[PDB]
Amino acid sequence: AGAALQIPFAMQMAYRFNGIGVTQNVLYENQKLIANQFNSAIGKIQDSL
Amino acid sequence: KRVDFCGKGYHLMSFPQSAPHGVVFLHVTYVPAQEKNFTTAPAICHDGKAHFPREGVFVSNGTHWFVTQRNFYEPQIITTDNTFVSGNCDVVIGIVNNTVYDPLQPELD
Ligand SMILES: *[C@@H]1O[C@H](CO)[C@@H](O[C@@H]2O[C@H](CO)[C@@H](O)[C@H](O)[C@H]2NC(C)=O)[C@H](O)[C@H]1NC(C)=O
Ligand SMILES: *[C@@H]1O[C@H](CO)[C@@H](O[C@@H]2O[C@H](CO)[C@@H](O)[C@H](O)[C@H]2NC(C)=O)[C@H](O)[C@H]1NC(C)=O
Ligand SMILES: *[C@@H]1O[C@H](CO)[C@@H](O[C@@H]2O[C@H](CO)[C@@H](O)[C@H](O)[C@H]2NC(C)=O)[C@H](O)[C@H]1NC(C)=O
Ligand SMILES: *[C@@H]1O[C@H](CO)[C@@H](O[C@@H]2O[C@H](CO)[C@@H](O)[C@H](O)[C@H]2NC(C)=O)[C@H](O)[C@H]1NC(C)=O
Ligand SMILES: *[C@@H]1O[C@H](CO)[C@@H](O)[C@H](O)[C@H]1NC(C)=O
């Protein structure tokens, strides 16, 4: 939408949780589990491929 | 709100014009400009409680902390009407110490 403006990635993930109706404390208080789940989900794609 | 469906930027409004066998759309959009960099933090710890912005981000100009809206820089001081509380400050990665100002009790002298 213009020039790239940097933001830390967990803070971008919190904006995106807001965009679906969940408060952002739910992301910050679960950060490690959410990242573990994303990593297992990405590791399952290359296994199916 | 569909990205790039009505031009580049944040769609404000669009005007139609007729062409021969066709149509022309003049899209008016909003494009952000002249950014500055800041230090930032996800929450703020005060009295053993974690504070999150209601809307906006916590930013630091070098020595002081403010809340701003995310798309236009307009800094304000962090109060209990700017933020909400959840939990204690032991669980959030990158939490920062600052004071969150209450209006009522300095009204009550
Ligand atoms: C929410 O669901 C997750 C499942 O992804 C739970 O986390 C797992 O809990 C089991 C316990 O049975 C552990 O063995 C796993 O190692 C956990 N997974 C990860 C990625 O940490 C989590 O406990 C659930 N939360 C609640 C409150 O029920
Ligand atoms: C960050 O902004 C603050 C403004 O709040 C500057 O601090 C001073 O703060 C006092 C009381 O809050 C004001 O009376 C002053 O007018 C403010 N400015 C000055 C120049 O004294 C602070 O200087 C700013 N810091 C940086 C690094 O820009
Ligand atoms: C951002 O990354 C920096 C590393 O570049 C982290 O700084 C380190 O913090 C640890 C404490 O967890 C210290 O032991 C290291 O000495 C620091 N390294 C440097 C180079 O400063 C910083 O903590 C990270 N920020 C967050 C919020 O995790
Ligand atoms: C932010 O403020 C809290 C509140 O005091 C600090 O917590 C103290 O941390 C030190 C060192 O980690 C401990 O020795 C104290 O026992 C803690 N106090 C309490 C009341 O728990 C915290 O360290 C501060 N954060 C930073 C980065 O300085
Ligand atoms: C912000 O700082 C970075 C270096 O950390 C620099 O590359 C960038 O151009 C700066 N942008 C602005 C708007 O100051």
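Residues 1038-1146, in that order, are what chain B shows, numbered as in Swiss-Prot.
Going by what the header records, the deposited coordinates were determined by electron microscopy, 2.8 Å.
Just so you know, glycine gets a Cβ as well, placed from its N, Cα and C.
Some features that Swiss-Prot has for this protein:
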- B:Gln1071 to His: In strain: Kappa/B.1.617.1 (VARIANT)
- B:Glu1092 to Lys: In strain: Theta/P.3 (VARIANT)
- B:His1101 to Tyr: In strain: Theta/P.3 (VARIANT)
- B:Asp1118 to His: In strain: Alpha/B.1.1.7 (VARIANT)
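Recorded features from Swiss-Prot, shown on the structure.
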| residue | record | contacts (Cβ under 8 Å, 6+ apart) |
| --- | --- | --- |
| B:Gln1071 | variant position | none |
| B:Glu1092 | variant position | B:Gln1106, B:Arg1107 |
| B:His1101 | variant position | none |
| B:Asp1118 | variant position | B:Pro1140 |
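Filtering B:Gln1071, B:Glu1092, B:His1101, B:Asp1118 by Cβ distance to ligand 2 (under 6 A) retains the following variant positions: B:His1101.
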